[PDB]
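Take a look at the structure set out below.
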Amino acid sequence: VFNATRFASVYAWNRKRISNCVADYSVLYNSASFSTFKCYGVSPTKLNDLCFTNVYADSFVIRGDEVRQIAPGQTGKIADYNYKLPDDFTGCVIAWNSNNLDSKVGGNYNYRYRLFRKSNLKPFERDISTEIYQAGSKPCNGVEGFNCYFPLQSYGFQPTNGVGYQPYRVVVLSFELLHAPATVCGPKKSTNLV
Amino acid sequence: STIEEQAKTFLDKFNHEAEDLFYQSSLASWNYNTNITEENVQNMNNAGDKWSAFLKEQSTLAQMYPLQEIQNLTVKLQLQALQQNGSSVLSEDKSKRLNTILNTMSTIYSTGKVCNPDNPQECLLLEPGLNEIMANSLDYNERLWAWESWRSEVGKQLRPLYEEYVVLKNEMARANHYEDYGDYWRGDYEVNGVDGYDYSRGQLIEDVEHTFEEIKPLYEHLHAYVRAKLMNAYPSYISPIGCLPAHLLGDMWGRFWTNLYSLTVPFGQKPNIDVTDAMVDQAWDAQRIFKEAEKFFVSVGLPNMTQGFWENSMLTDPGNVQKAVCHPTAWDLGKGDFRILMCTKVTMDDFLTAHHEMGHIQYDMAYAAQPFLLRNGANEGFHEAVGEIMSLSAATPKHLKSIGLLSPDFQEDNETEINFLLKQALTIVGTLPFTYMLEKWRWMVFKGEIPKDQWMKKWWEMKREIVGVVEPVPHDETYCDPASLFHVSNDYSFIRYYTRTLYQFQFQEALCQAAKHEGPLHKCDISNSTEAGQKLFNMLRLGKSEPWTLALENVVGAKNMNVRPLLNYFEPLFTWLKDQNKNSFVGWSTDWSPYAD
């Protein structure tokens, strides 16, 4: 998910489940192959000492300025209408600038996102509908216009984009401590046999 | 639910689409100026035509949102840019005729030429030849021929073309609820719907009129000095009490006295500041000049430039096969991408010009976070005025001494200061009443108070009264002098120079106070004053989301143009010009002409 060949859109964010394995979390921290890395509640180097029930990786690409919206208690076009996190988000977020990989002359139109929605999303909710955002009482008849707007739009990921507009491969790591027994934990140290 | 969502959603839709479409035209223009080719100019025009068509179609929904009961200024300013029809109000025949007139006037002006009576085979074009005749050549005959024949060859032919330009434009303006195309230009500073910061269109005519008489005490003292100095060069044509001839001003249009410095040197035996040899001695290049220029912008406290800024910038002309436009131009390619085009050389002339272009980028990069329709300047003055204040501080010897270009042993006194200060007044003081003169004349032509037959008649009247200039040969009703100007023929507004000039000293005095500089402003230097850049960036970031008067109230202490900091900059100059006119006459006498007998 950190180095996937192709990523999903923001409003159509994909998810990958992690369980039944050993997960070394200190690798990415010491890799220095990222643009931003911040964990909520737990330090990134302490995660190897914790075991969890289920861990998901929500992958998508955004602009640089939109990275501030992915956090607990934020709001905006992406936080509200595309991908929302709960106020109790105790996960982690990794970002990596992919302008040399995902950017395209004319803009990568395959990565799109929602600008308007009739209602705000829930935590970890996904909506890939094409319903026209209706502002007035008149019907849109499936076409934008006066008080009607097509909510989905494409990104301008061009090579000449700045820090705030270039593409950034982002992955959100949500942890879950349920009543069920654990399924994934960090690696334990070892030494020679005396 | 409410109607406001239609405007918020429409502008957001436009701000998303127009942002990418405009940068395609802006980036296409970058490619042309970097490589002048038939393929680049074609895509440049196609991209501009593409974004132009998008602006017209988007005006449909923009007009369906009445702003009568709307208080949100952000929604009002953005829609008003699209609600205006502009040239689309008239039929295609009237609009096509306007472009045909402007295309013809630009060709007649650009391809204008004057040739000597004694050498019909040897003569020059408008550029670069005739510019040097008024600027460099000191011959009374060459300067007179270049002025008079230019008015007959180019001025007369542009008279009938300027009539259709004024008539067709007034129909376009009047359809958009204006009095005339003069009022259309004055609407750039228009403000409404904001208490304590509103601004009417007619206020600009009162401001330039009030500030003009405030400039007269300084201009009248310099005019007698320039007349007294030129009288010694041309005593058989210039009276000590009369007016200055129009062909001895220093250019083909009578706007700047910058070229008359050689004839008006205050102290021809004193030195001046020049770090051209200093830069060559220290092995400076075009890159180091821009890098060392960036050191000044961070020292004052403004943001730094990115890596792609310098790596993708132009510093010279890449060969003749791919010749680029060497003119200084600050570009905003978009998506956080900014660049500058300049063929920089190792000299003090390009040292200050680099700071001027970098000052422009500080303007655009500040309000880059605003919406696309509001990602522009509040008015014409704020755009170019902010660029001059940064280059003026760098020209101060205090900064050059700090960086290490000008040696610390360079002695400074009131004498050497007057040479630099008086030379500037030839550009500032010798141009301010001329812009007020020309725009007042044009504004009267658009309104229609001056008949078309009285253009040259009233133009000669305004010249003797306002500026105190007289033609070398009398002109009849068939001539039209201001029509031969670049800005007039190419449909531009020249009043921005008057507003930019006064706004330059307004912002300078505000930042000099931020730097705690005491005394006249010509010795001011904001280098290594972090608070100065912070005070500026608070004004640059506003863009055009707030009133331009509010930018002045919180920075320069006023709401309109003012002449107070003009005297502060030229404070010791007024005493100098007060002395030199003890053997001359302050002001001018309109009864004298060079062709008098």
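Chain B residue numbers are taken from Swiss-Prot; in order, the displayed residues are 19-615.
Positions of Cβ are set from backbone N, Cα and C atoms, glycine also.
If you look up Swiss-Prot, you'll see B:19-607 marked as domain 'Peptidase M2'.
Neighbours of B:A25 (mutagenesis position), defined as other CB atoms within 10 A of its CB across all chains, total 23. Swiss-Prot documents B:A25 to V as a published mutagenesis change and attaches the note Increases slightly the interaction with RBD domain of SARS-CoV-2 spike protein.
What Swiss-Prot says about the mutagenesis result for B:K31 to D is this: Abolishes interaction with SARS-CoV spike glycoprotein. In sequence order, the list of same-chain residues 6 or more apart from B:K31 (mutagenesis position) whose Cβ falls under 8 Å from its Cβ is empty. When secondary structure is read from DSSP and collapsed to three states, B:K31 (mutagenesis position) falls in the helix class.
All protein chains considered, the CB of B:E110 (mutagenesis position) has 9 other CB atoms within 10 Å. Here the residue is the original one, while Swiss-Prot reports the published mutagenesis B:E110 to P with the comment No effect on interaction with SARS-CoV spike glycoprotein.
Around the Cβ of B:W477 (chloride binding site), 21 further Cβ atoms fall within 10 Å across all displayed protein chains. DSSP assigns B:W477 (chloride binding site) to a helix in the three-state reduction. Swiss-Prot lists B:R169, B:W477, B:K481 with the feature chloride binding site, giving experimental evidence as the kind of evidence.
In Swiss-Prot, a mutagenesis experiment is listed as B:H345 to A, annotated with the note Complete loss of enzyme activity. In the three-state DSSP classification, B:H345 (mutagenesis position) falls within coil.
Within the same chain, the residues at least 6 positions away from B:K353 (mutagenesis position) whose Cβ sits under 8 Å from its Cβ are B:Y41, listed in sequence order. Where Swiss-Prot documents B:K353 to H, A or D as a mutagenesis experiment, the accompanying text is: Abolishes interaction with SARS-CoV spike glycoprotein.
For B:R357 (mutagenesis position), other Cβ atoms within 10 Å of its Cβ number 21. Among the mutagenesis experiments that Swiss-Prot reports, B:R357 to A is described with the note: Strongly inhibits interaction with SARS-CoV spike glycoprotein.
Close to B:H378 (Zn(2+) binding site) in the fold, though at least 6 residues off in sequence, lie B:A348, B:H401, B:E402, B:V404, B:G405, each with a CB less than 8 Å from its CB. What Swiss-Prot records for B:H374, B:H378, B:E402 is Zn(2+) binding site.
Cβ neighbours within 10 Å of B:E375 (active site, proton acceptor), excluding its own Cβ and spanning all shown chains: 22. What Swiss-Prot lists as active site, proton acceptor is B:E375.
Among the mutagenesis experiments that Swiss-Prot reports, B:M383 to A is described with the note: Slightly inhibits interaction with SARS-CoV spike glycoprotein. Taking a C-beta cut-off of under 8 Å and a sequence gap of six or more, B:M383 (mutagenesis position) has these contacts in its own chain: B:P321, B:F356. The DSSP secondary structure for B:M383 (mutagenesis position) is helix.
For the published mutagenesis B:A386 to L, Swiss-Prot gives the following note: Increases slightly the interaction with RBD domain of SARS-CoV-2 spike protein. In sACE2.v2.2; increases interaction with RBD domain of SARS-CoV-2 spike protein; when associated with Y-27 and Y-330. The number of other Cβ atoms within 10 Å of the Cβ belonging to B:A386 (mutagenesis position), over all protein chains shown, comes to 16.
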Inter-residue C-alpha distance, B:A25 (mutagenesis position) and B:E375 (active site, proton acceptor) (nearest angstrom): 36
Recorded positions near chain A, Cβ-Cβ under 8 Å, from B:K31, B:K353, B:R357, B:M383, B:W477: B:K31, B:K353
Maximal Cα-Cα distance (Å) across residues annotated as binding chloride, namely B:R169, B:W477, B:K481: 15
Residue pair B:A386 (mutagenesis position), B:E375 (active site, proton acceptor) - Cα distance, angstrom, rounded: 17
Protein Cβ atoms within 10 Å of B:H345 (mutagenesis position), excluding its own: 9
DSSP-derived class (H/G/I helix, E/B strand, else coil) of B:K353 (mutagenesis position): coil
Packing count at B:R169 (chloride binding site) (other Cβ atoms within 10 Å of its Cβ): 25
Rounded inter-Cα distance in Å - B:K481 (chloride binding site), B:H374 (Zn(2+) binding site): 32
